Amino acid sequence: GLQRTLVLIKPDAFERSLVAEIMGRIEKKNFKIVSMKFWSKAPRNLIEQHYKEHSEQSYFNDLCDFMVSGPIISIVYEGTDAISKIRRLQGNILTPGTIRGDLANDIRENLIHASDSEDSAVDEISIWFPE
Amino acid sequence: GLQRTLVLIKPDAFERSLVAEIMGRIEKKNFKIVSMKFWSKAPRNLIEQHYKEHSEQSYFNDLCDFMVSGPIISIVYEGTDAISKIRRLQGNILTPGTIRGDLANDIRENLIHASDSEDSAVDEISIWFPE
Amino acid sequence: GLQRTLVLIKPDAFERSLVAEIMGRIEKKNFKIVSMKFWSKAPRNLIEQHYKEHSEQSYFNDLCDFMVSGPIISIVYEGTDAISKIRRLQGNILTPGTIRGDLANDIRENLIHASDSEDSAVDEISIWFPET
Amino acid sequence: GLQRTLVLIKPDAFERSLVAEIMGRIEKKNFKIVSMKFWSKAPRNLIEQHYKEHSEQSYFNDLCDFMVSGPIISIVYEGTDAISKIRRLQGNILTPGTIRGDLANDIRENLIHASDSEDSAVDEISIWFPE
Amino acid sequence: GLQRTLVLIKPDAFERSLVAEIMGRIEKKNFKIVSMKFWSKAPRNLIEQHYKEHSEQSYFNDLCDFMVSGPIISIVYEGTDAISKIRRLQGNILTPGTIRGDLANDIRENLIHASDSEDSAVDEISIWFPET
Amino acid sequence: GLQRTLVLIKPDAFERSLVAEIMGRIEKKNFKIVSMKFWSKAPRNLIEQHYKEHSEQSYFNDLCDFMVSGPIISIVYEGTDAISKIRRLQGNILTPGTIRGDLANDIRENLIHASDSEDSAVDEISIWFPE
Ligand SMILES: O=c1ccn([C@@H]2O[C@H](COP(=O)(O)OP(=O)(O)O)[C@@H](O)[C@H]2O)c(=O)[nH]1
Ligand SMILES: O=c1ccn([C@@H]2O[C@H](COP(=O)(O)OP(=O)(O)O)[C@@H](O)[C@H]2O)c(=O)[nH]1
Ligand SMILES: O=c1ccn([C@@H]2O[C@H](COP(=O)(O)OP(=O)(O)O)[C@@H](O)[C@H]2O)c(=O)[nH]1
Ligand SMILES: O=c1ccn([C@@H]2O[C@H](COP(=O)(O)OP(=O)(O)O)[C@@H](O)[C@H]2O)c(=O)[nH]1
Ligand SMILES: O=c1ccn([C@@H]2O[C@H](COP(=O)(O)OP(=O)(O)O)[C@@H](O)[C@H]2O)c(=O)[nH]1
Ligand SMILES: O=c1ccn([C@@H]2O[C@H](COP(=O)(O)OP(=O)(O)O)[C@@H](O)[C@H]2O)c(=O)[nH]1
Ligand SMILES: [Mg+2]
Ligand SMILES: [Mg+2]
Ligand SMILES: [Mg+2]
Ligand SMILES: [Mg+2]
Ligand SMILES: [Mg+2]
Ligand SMILES: [Mg+2]
């Protein structure tokens, strides 16, 4: 069961003071922080790498600008079935009960990123936590 | 995709002291109050207008009775995709995660009303905020 | 209209201090407590009865050992459609918004039991509150 | 400094649906339930015993009336310095931050009782949990 | 027994999305809303009246500009000893447990106004709800 | 007005899953995270330095053992009057309304450290954040 997954707390969370609300939802589901970094302004290369699959999309530049417009936190979380469960926890802006469902309402500004597969998770954990 | 929708806080919300809890869920999802009005008792006229589409139903008079049995608040909310999102937030007594899902347990006394279409929004806003 | 259903708060709720959290979710949905008992350690035959339909499963022994590993609370809740609505409230660990969806992440240690039918309700009520 | 104290959840807690809110504050401060008992209506005998020290006061019968006007829960709690700490938690309708401070507004209907001394704890526990 | 008092939710509560949080604190203490108005922008003379006793202070102009910088809500609350108890609820930024103690950290932007006496209550109620 | 102060999230917070609850209380008072580190097990020299003034007290060894018995988070917080306000926010295990007042009940295991003066704050910020 045991996996690790990468979470990003996005800048809209810092602006709207939802940082703890978000982290708290994950904690209460019993996932453990295994490593964590605070970035006051994330190095733009890091964000470009992080959203590489998106480099061709029309939202890519606006996206990068946003991800660098305020602080972010990068967290590695550990627990049973972590990648899938934290993804569900993240949710979408349509359906309530989730982080995005309760607290967000934008296609770009949605508070949180969570890895969506075992592969994107190893990759993302290496970008943000090379060590 | 900026919209405006009409929300009623129903008399059972006041009876059960859930007014802030309900307004808070809508506030947390980033919707903004544009107009608001407290009615210690609503004119049955306005209630019957608001529920005109239901005028030929069994529950029609019970519902009107309840709607005037105590205070209500009429709020116009605004934000991206307001009508549909606030409708999901309202949800139903069957789905936990929503206002009715977490807090209500009845076909009639269900805490809240939210416009369900662009047309009923424009119409209901006009009922409650004729000015 | 009105039904009664049986809830068990499991020992992981005590270990994790979530007792109030769970009871509150049911309280905020307007369900009323009609009976309630705190068992610092529930007698094993009560537990085995409660889970009797499960007696031939691979997990049966482990489940009972767990349910006896800490305190539990048994509660009869009353309200409209109590049985099915508290079932929905409990939910499962895959479904955000529910008790298990927000707070549990295990196949066995999942915080709460709730009757799933009218018969299991009637039966489980009698097991934990035989005085009727 | 392990102690045991007796807490009553009063009938106004049930009326106002604050039972979990109250138990939750005591749970969050790390106190553990040692015994608990639900009374749909308490025998006036037990109430009069519990409040024996008040038997000659103006409010004595009103208080007994209220105490039997609806359910109550009697709980024995345990943890370091339980009697005094749970008393502070209970607080009063004047000081926000406590159970009565945040939630109650009356001299009689004040949600909760907590033992105030080592002696009244031993005595009250014996009233409610004679076994 | 019963009193009524005037509460203002200040524009920093809208900016910070704390409107429900603040109103909830007052609601959970069993105070009832008896009147309420949302002002997307309160007329300046209403604000100046409301703070008229403050007209000669160094902060007077800045305060009024602030109070007009966003929406505000005016509310009459009713309950036992409403005036003094909601004052206590509001508290100050030095006192944890109160609205300002937990959520505010500024001399001017402090979320909430509440009447401090029976006379200021009666007067402030008339300013924001002149229809009586 | 503007100061910075050092906060430690102690291991009892990780054990009891109060990490977000604690950080959230500080966030809602409007203080900003300015830097932050997650330590799965803090280097014992760091903790010895951190509690130097205490090196002669009888609790010093038990204290160090505890501070290294689980994870801790070190945070630098910024805001008006930060050192004094976060100290009040931290509080003590007696009086409710605070982090310690609501959530703690031990002389050693009390969830959080907060610097108590402009001097201890520069010092502590340098131990945990040499850069
Ligand atoms: O049209 C879009 C879609 C995506 N995004 C942003 O870029 C990320 C794109 O990844 P994806 O569409 O897969 O969203 P996710 O999987 O994280 O839900 C999202 O988190 C958004 O914040 C955006 O700005 N515009
Ligand atoms: O059988 C019913 C159905 C409706 N209602 C009330 O009338 C409103 C309109 O009914 P509808 O099915 O449209 O509920 P909605 O989900 O739209 O609010 C509901 O909110 C209820 O408060 C009722 O009393 N009995
Ligand atoms: O593989 C399993 C499945 C069940 N359980 C436990 O025993 C109960 C089994 O009943 P069921 O699968 O029907 O779960 P529930 O009805 O409570 O949702 C669960 O709640 C778990 O606590 C278990 O230990 N192992
Ligand atoms: O004037 C009063 C004082 C007391 N009480 C009730 O009787 C209890 C005991 O009074 P006391 O002053 O000891 O209150 P305590 O703070 O100890 O609970 C209180 O909790 C109230 O519920 C009352 O009805 N009227
Ligand atoms: O130096 C000051 C003091 C007051 N205020 C503002 O104006 C009100 C002043 O009234 P008072 O000092 O009596 O505060 P309150 O009675 O609301 O506690 C405060 O709430 C602040 O919003 C200000 O802007 N500067
Ligand atoms: O008798 C004691 C007193 C202190 N402590 C621990 O060591 C720290 C000592 O610092 P101080 O007594 O000044 O506590 P604080 O100022 O942080 O409240 C406390 O946080 C406790 O966690 C302890 O273990 N035993
Ligand atoms: Mg994706
Ligand atoms: Mg409809
Ligand atoms: Mg089953
Ligand atoms: Mg007393
Ligand atoms: Mg004043
Ligand atoms: Mg100190």
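Residue 1 is the first one shown; counting continues down the chain.
Header entry for method reads X-ray crystallography, 2.4 Å.
The backbone N, Cα and C atoms fix where each Cβ goes, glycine too.
What Swiss-Prot records for F:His113 is active site, pros-phosphohistidine intermediate. According to Swiss-Prot, the ATP binding site annotation covers F:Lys10, F:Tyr59, F:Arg87, F:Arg100, F:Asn110. Mutagenesis annotation in Swiss-Prot: F:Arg108 to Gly (Swiss-Prot position 107), described as Complete loss of affinity for pyrimidine bases; the structure shown retains the original residue.
This view paints the features noted in Swiss-Prot onto the structure.
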residue  : record                                          : CB count, 10 Å
F:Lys10  : ATP binding site                                : 24
F:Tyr59  : ATP binding site                                : 12
F:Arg87  : ATP binding site                                : 16
F:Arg100 : ATP binding site                                : 23
F:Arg108 : mutagenesis position                            : 12
F:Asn110 : ATP binding site                                : 19
F:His113 : active site, pros-phosphohistidine intermediate : 18
DSSP-derived structure type at F:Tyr59 (ATP binding site), helix or strand or else coil: coil
Three-state secondary structure, F:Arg108 (mutagenesis position) (per DSSP): coil
Nearest-integer angstrom distance between the alpha carbons (Cα) of F:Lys10 (ATP binding site) and F:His113 (active site, pros-phosphohistidine intermediate): 7
Assigned conformation of F:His113 (active site, pros-phosphohistidine intermediate) - DSSP reduced to three states: strand
Euclidean distance between Cα atoms of F:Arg87 (ATP binding site) and the residue listed as 'active site, pros-phosphohistidine intermediate', Å: 8
Where F:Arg87 (ATP binding site) sits in the secondary structure, as DSSP reduces it to three classes: helix
Pairwise Cα distance maximum in Å, ATP-binding residues per record: F:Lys10, F:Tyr59, F:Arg87, F:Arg100, F:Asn110: 21
Those binding-site residues of F:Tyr59, F:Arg87, F:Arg100 having Cα within 10 angstroms of F:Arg108 (mutagenesis position): F:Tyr59
Listed recorded positions with Cβ under 6 Å from ligand 6, out of F:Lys10, F:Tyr59, F:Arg87, F:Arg100, F:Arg108, F:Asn110: F:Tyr59, F:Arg108, F:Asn110
